[PDB]
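Taking it in order: structure first as structure tokens, then the write-up.
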Amino acid sequence: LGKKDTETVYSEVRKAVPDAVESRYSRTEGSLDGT
């Protein structure tokens, strides 16, 4: 649609926050780049 709702953006960022830390633990195989 466009996403002008700033809250929704931080909501999707809320999924990215743990994503970054979990990649730091490198619990994921190979990982991508969370540093």
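Residues 704-738, in that order, are what chain A shows, numbered as in Swiss-Prot.
Even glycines carry a Cβ here, placed using N, Cα and C.
Annotation of the published mutagenesis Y713 to F in Swiss-Prot: Loss of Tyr-690 phosphorylation. Does not inhibit targeted recycling of PECAM1 from the lateral border recycling compartment (LBRC) around transmigrating monocytes. Decreases phosphorylation. Loss of interaction with PTPN11. Loss of phosphorylation and loss of binding to PTPN11; when associated with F-690; the original residue is retained in the structure shown. The secondary structure of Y713 (mutagenesis position), as reduced to three states from DSSP, is helical. Around the Cβ of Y713 (mutagenesis position), 11 further Cβ atoms fall within 10 Å across all displayed protein chains.
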